[PDB]
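Enquirer: Sharing a structure here in structure tokens format.
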Amino acid sequence: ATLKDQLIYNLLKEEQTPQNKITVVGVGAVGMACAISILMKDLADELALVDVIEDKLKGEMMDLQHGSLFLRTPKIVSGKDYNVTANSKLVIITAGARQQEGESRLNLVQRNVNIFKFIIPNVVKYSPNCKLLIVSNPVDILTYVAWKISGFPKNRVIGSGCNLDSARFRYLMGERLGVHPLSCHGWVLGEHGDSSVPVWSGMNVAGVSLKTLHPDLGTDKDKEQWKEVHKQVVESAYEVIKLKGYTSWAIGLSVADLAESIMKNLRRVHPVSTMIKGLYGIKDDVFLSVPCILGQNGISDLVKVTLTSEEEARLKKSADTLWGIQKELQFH
Amino acid sequence: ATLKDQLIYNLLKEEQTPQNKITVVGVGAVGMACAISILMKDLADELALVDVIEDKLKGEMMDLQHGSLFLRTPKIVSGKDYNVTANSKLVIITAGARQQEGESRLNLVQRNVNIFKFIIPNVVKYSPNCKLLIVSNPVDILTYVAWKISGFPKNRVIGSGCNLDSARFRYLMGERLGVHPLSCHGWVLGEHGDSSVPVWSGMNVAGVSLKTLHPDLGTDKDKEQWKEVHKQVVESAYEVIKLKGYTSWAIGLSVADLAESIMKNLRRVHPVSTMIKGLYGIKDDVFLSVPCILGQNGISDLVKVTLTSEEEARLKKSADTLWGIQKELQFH
Amino acid sequence: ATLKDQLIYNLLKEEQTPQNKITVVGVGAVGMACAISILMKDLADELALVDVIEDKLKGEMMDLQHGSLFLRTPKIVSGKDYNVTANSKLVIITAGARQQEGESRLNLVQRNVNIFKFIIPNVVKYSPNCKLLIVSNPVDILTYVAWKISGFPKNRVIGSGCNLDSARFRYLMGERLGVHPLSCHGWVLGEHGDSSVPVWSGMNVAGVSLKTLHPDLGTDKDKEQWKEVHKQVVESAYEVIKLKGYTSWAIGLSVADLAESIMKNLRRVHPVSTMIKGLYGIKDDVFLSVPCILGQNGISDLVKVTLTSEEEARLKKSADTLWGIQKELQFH
Amino acid sequence: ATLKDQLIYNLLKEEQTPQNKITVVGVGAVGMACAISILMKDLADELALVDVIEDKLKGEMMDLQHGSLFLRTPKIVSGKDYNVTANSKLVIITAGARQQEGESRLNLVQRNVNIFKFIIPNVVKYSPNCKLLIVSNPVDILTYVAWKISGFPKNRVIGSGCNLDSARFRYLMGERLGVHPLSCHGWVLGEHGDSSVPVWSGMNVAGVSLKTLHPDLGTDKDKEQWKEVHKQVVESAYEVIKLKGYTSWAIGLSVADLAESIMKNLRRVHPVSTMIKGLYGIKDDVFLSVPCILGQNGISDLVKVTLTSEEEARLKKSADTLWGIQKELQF
Ligand SMILES: COc1ncc(-c2ccc3c(Nc4cccc(C(=O)O)c4)c(C(N)=O)cnc3c2)c(OC)n1
Ligand SMILES: COc1ncc(-c2ccc3c(Nc4cccc(C(=O)O)c4)c(C(N)=O)cnc3c2)c(OC)n1
Ligand SMILES: COc1ncc(-c2ccc3c(Nc4cccc(C(=O)O)c4)c(C(N)=O)cnc3c2)c(OC)n1
Ligand SMILES: COc1ncc(-c2ccc3c(Nc4cccc(C(=O)O)c4)c(C(N)=O)cnc3c2)c(OC)n1
């Protein structure tokens, strides 16, 4: 008569699979910052952690487990073996190759490709109907990589993309205006990183367009040098890395948000990295960031935004550049 | 006018004084875990980070800010100068002195004293009605230190104590019983240490005593070896640290729980560390963990747990030890 | 092409399968009070109302729908037809028979059987895998009813039972002690209503038995008349009804909590009305509240509270009372 | 030795002003949806219910109290005396006259006035530093009336105005588009009710104007009749009423949100009835809804919307109309 029995009468052995599970691949700073942000936005009923640093993984699982009482996520798990990811709704990939000192962009991508050849097939093996959210950098390329390898349909392979840059862009637009980032509205689209496109037209507060009111906005003659708000957005990760080593907190929150729209099927619009062949006179299997309706099927629809002849040509080059790398990868 | 000004008539510029501010001191893992935890329970309208490493500090401020859009906490600030702490409701001290290979228990506490000699009277100079939460270890003794230096009354100086220690005890209880830890109950009391006292008299589910059910519970002849659960409670920071380098996430979640009860005036009972001279035959100015009613003036009352002679001795000895260390500190 | 198709390019034909759908039968005060508290606890990706009063139902639906902007539950639907309930995980029944002055108690019960005859098989026709939460009164009979009619296994039919009663009990207990109900513990078990049993043994704060401490607790010699804390609990429903005409808000929150546990698979222990034929020397086919663990599978296990042969006697006499009514009900 | 004595050692007390206290005047369906909606978004530490029906008041208070276990708002107090409202950071008024079959516009607001000379003075008497949120009934005037009687700075007297109207417009915009309301943007401003102006120019998703993408949007010669959405916005409260009796749920969540902005100092922008003596022609003391930044100081700044001469001149007339009533009042 063990105590667990004396105390509790079981009605029902049954039960196998969980309902709203989320896997986070790789437990870096970014990894865990996603993990804590997801825990505390009560988005999953089971959370799986995967990496290859066996002892680190186990530590992060334990540390989180011990705060269980203060959370409404009842089962947390880890393992170097992907069987623990089984039946995930959403699977977030933060894992990748750490940059070497001399290393070409291609090599870094390729070594990411060779990693993704182990991870992505294992993810889809165990969670064949999952949506894949790629956070790893360079994200617009690695999203492609994980698309190619998974063979998931485009709607189920989503890049963190510019969801964070747009978040920074609004934070900073807010600082200037004395307004909360929620009420400040602006979009950074295209290649995540150095050559992203800050869409000045679609900036506004309460619906009164900044570009209309200030025609010179987003340009060199711009008395108010609003083009420097873009630059802060691009310089951001770097000046934060230079300051503290990495980014983590905002990326975690940014991803948490994305998972929320996916997990609760909210059909909100975020700018994420997605397969924009055909759109904007781009002809290659290339992922770029564009305002997308996220929900339980991942990206169900995407918003055709009006870019200038100018802003269009940016995305073109971003994608020529991208394909220029993408076509030298080795999958077989 | 500017763009700001043709879009936004100003009705009145006004000196805001912050209404529900929370300062966090030290931005190590425990530092930031407490801040990310607090940020996401929306417990404050202004967070202030303070440390001595300006570059690190400032990175963390920005990386927090950069997901301001995802948060309902509109002002985040950081500085090395304690004026950024102005008007805090609750100040949380994670900061301290870093142990030195062969350093002595007491010498370590004295460097802690010196640091608190700077940190504390600055904190009180700029938020003289604040509550102090001491998270920094050795907790029970450093809570005494900040009380003695702050000149605050015993109710506004609070140690993070065994609040976490008990949360672990309940996680573990939970995983053994198959019940959420919200619904498994148990109290780890006394020195947040190896000496921590697992009160078996109290362990219940749904108010059914585990002791009256299986009276070997917590004893050497206990075939279910329930004592191990406590051992595991005691050795967790060690096992986690060994596995991941530090601990953070549980302690952060735990502190935010206290922050909730304090900031939200809840009057829940948590096991924190407070002055308990008088109780359980304790005679000296010592601090230990005892179930406390927490609310907006910190500790208003504290629950009188009944203890077996052995348990009472444990606590007394705990206090004997701690007075032992406290009595060779040097303040002035 | 229309404006919509201009703006938004779609990718996927929305299957539109709903994941965490909840339905509310009856849009009473209680029905909406559940609906609104569920919407505010982000527990569903689709809510469905169903009642016979059509002009009313549509109105409630349209109003909830209008606050859509401040909720994260993207699809709220209503209908005379139970076809809208389809794919519900949880179906919460508030519907029932409005009492008639002079009617026997048996008839009222019977009229309720007679509308569950229409409701329940309509609910299981469209959502064969759902969990039934019965809130309707008398709740322990109508659970037996829904259970018999549904033919669902016992674990997927749950009475609202004495969940609320214990929340009142805890509330009141806290009043006296000066503690939040969260930290005051005590369990009210058996038949929801005049015969419900306060289990004094299990009353505690922090792990300390009030019953041990004050062994008179809840007899009549009790200088503190703690027995009144029960009577206030039973007469609370009546007392509110006399003052505003019904209760809605507390029962609302109480049901949102049951839902949370079920929908999030928390396995927290709630005192809900389940089948207890087998325990407490009951050999009928009766539903009474007992502390149950609540999961995605409904009631998975249940706690075996130790009762004084007195407490047992009431429970047994409740079950006769109840069966003697139940055995007279017409069903086919 | 009481049980308390044996269980709880008691430390010395210090005093205790409540720290984030919200009071709701009027426990009608609107009042109470405001009450529960605030309780669930954990915006207060004290909630005060006040009205004149006193049996009802105490019943609603007990009922909320019994759910205390499921909330983190540890004091709910009610009463017919306005001392229960003391130290309210935010006080939300729903009380007011109820129009009768016979009544005209001008008599109903003169009564609202008289009821307000009882309530408003009493609210300030015990919480002189509150922000009045007027939900009342006929808002853009009663907000004026609270402002005049309280004697408070224009910023601390805020009408719900078209806050709710905009959320209804966003829901509907939402509908046609296949997009959550959070990600749909559009604004209804001015006289809450029949005269509310849907700023077609400002309608968008992801910053792409609809007026620019489909130039007959919201005009009469519109193929997919988008004007109907804004008809529907004025229709809805006056249509649900038809269907259910009153409106509650949406108004509650609307107010709650304004409460969140106020109580946490979000400086989020909200279309609220504020005193726009200075814009659009309006050289008159009137409140109308325009987008405003709600901080902890009430309405701290506002947004100057560019408007079609059609839109300007509707507000202009909204404001003429309102001053035409307001001038005939007396205090
Ligand atoms: C033969 O099967 C097998 N098993 C494991 C791996 C493998 C390689 C790298 C991995 C990986 N990254 C990693 C591992 C080692 C070095 C580096 C680096 O920075 O170069 C990066 C991660 C992660 N968290 O980023 C996670 N899992 C990995 C897994 C692998 O190769 C990709 N192949
Ligand atoms: C009176 O002037 C003055 N000014 C600053 C400090 C001081 C020293 C150490 C501090 C401190 N820790 C710290 C700093 C430097 C060294 C060490 C260590 O133990 O090696 C520890 C922290 C923290 N995050 O732990 C935070 N603030 C500090 C502040 C100080 O220390 C007594 N005194
Ligand atoms: C077989 O066809 C059919 N169709 C509809 C009903 C029926 C009866 C009562 C219902 C019902 N109860 C109800 C409705 C109207 C009046 C009464 C009453 O007791 O006066 C009770 C409710 C509810 N919200 O309580 C909701 N749906 C109902 C539906 C019904 O009941 C036998 N049968
Ligand atoms: C001078 O003493 C005094 N005492 C009480 C009131 C008074 C009047 C109207 C009130 C008031 N309105 C009200 C009360 C009764 C009837 C009506 C109506 O128009 O039918 C309107 C409300 C509310 N819930 O709307 C709440 N409190 C009130 C309180 C009052 O105002 C005239 N004056």
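Sequential numbering from 1, following the chain as shown.
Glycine residues also receive a Cβ, built from the backbone N, Cα and C atoms like all the rest.
Checked Swiss-Prot, it gives:
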type	residues	note
ACT_SITE	B:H192	active site, proton acceptor
BINDING	B:28-56, B:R98, B:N137	NAD(+) binding site
BINDING	B:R105, B:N137, B:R168, B:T247	substrate binding site
MUTAGEN	B:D55 to A (Swiss-Prot position 56)	Abolishes interaction with MP31
MUTAGEN	B:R98 to A (Swiss-Prot position 99)	Abolishes interaction with MP31
MUTAGEN	B:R105 to A, K or Q (Swiss-Prot position 106)	Increases binding to FLCN
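Tell me about the setting of these features in this model.
Expert: The DSSP secondary structure for B:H192 (active site, proton acceptor) is coil.
B:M40 (NAD(+) binding site) falls within a helical segment according to DSSP.
Note: B:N137 (substrate binding site) has non-local neighbours B:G96, B:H192, i.e. same-chain residues 6+ apart with C-beta under 8 A of its own C-beta.
Around the Cβ of B:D55 (mutagenesis position), a 10 Å sphere holds 9 further Cβ atoms from the protein chains shown.
Taking a C-beta cut-off of under 8 angstroms and a sequence separation of 6 or more, B:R98 (mutagenesis position) has no same-chain neighbours.
All chains included, 12 other C-beta atoms sit within 10 angstroms of the C-beta of B:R105 (mutagenesis position).
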Enquirer: Among B:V52, B:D55, B:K56, B:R98, B:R168, B:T247, the recorded positions in the record, which have a C-beta under 6 A from ligand 2?
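Expert: Once distances to ligand 2 are taken from each Cβ, B:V52, B:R98 fall under 6 Å.
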Enquirer: Nearest to B:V52 (NAD(+) binding site) by Cα distance: which of the recorded positions B:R105, B:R168, B:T247 is it?
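Expert: Given the candidates B:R105, B:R168, B:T247, the nearest one is B:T247.
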Enquirer: Taking each of B:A48, B:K56, B:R98, B:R105 in turn, which of these recorded positions have a Cβ less than 8 Å away from a Cβ in chain A?
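Expert: Among the recorded positions B:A48, B:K56, B:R98, B:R105, the ones whose Cβ sits under 8 Å from a Cβ of chain A are B:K56.
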Enquirer: Return the recorded positions from the list B:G28, B:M40, B:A48, B:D55, B:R105, B:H192 for which some CB of chain D is under 8 Å from the residue's own CB; sequence order; 'none' if the set is empty.
Expert: none
Enquirer: Select the most exposed residue of B:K56, B:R168, B:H192, where exposure means the fewest other Cβ atoms within 10 Å, treating these as the recorded positions.
Expert: B:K56
Enquirer: Express the distance between the Cα positions of B:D55 (mutagenesis position) and B:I36 (NAD(+) binding site) as a whole number of Å.
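Expert: Cα-Cα, rounded: 19 Å.
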Enquirer: Among all protein chains shown, how many Cβ atoms are found within 10 Å of the Cβ of B:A48 (NAD(+) binding site), not counting that one?
Expert: 28
Enquirer: If you count, for each of the binding-site residues B:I36, B:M40, the other Cβ atoms lying within 10 Å of its Cβ, which residue has the minimum?
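Expert: Per-residue Cβ counts within 10 Å for the binding-site residues B:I36, B:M40 bottom out at B:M40.
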Enquirer: Please identify, among the recorded positions B:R105, B:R168, B:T247, the one with the smallest Cα-Cα distance to B:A44 (NAD(+) binding site).
Expert: B:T247
Enquirer: Of all the binding-site residues here, B:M32, B:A44, B:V52, which one's CB has the most other CB atoms within 10 A?
Expert: B:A44
Enquirer: In whole Å, how far is B:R105 (mutagenesis position) from B:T247 (substrate binding site) when you measure between their Cα atoms?
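Expert: Computed Cα spacing between B:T247 (substrate binding site) and B:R105 (mutagenesis position) is 21 Å.
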Enquirer: Give me the Cα-Cα distance between B:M32 (NAD(+) binding site) and B:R168 (substrate binding site), rounded to a whole Å.
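Expert: B:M32 (NAD(+) binding site) and B:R168 (substrate binding site) have their Cα atoms 20 Å apart.
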Enquirer: Using the alpha carbons only, what distance in Å do you get between B:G28 (NAD(+) binding site) and B:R105 (mutagenesis position) once rounded?
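Expert: B:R105 (mutagenesis position) has its Cα 22 Å from the Cα of B:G28 (NAD(+) binding site).
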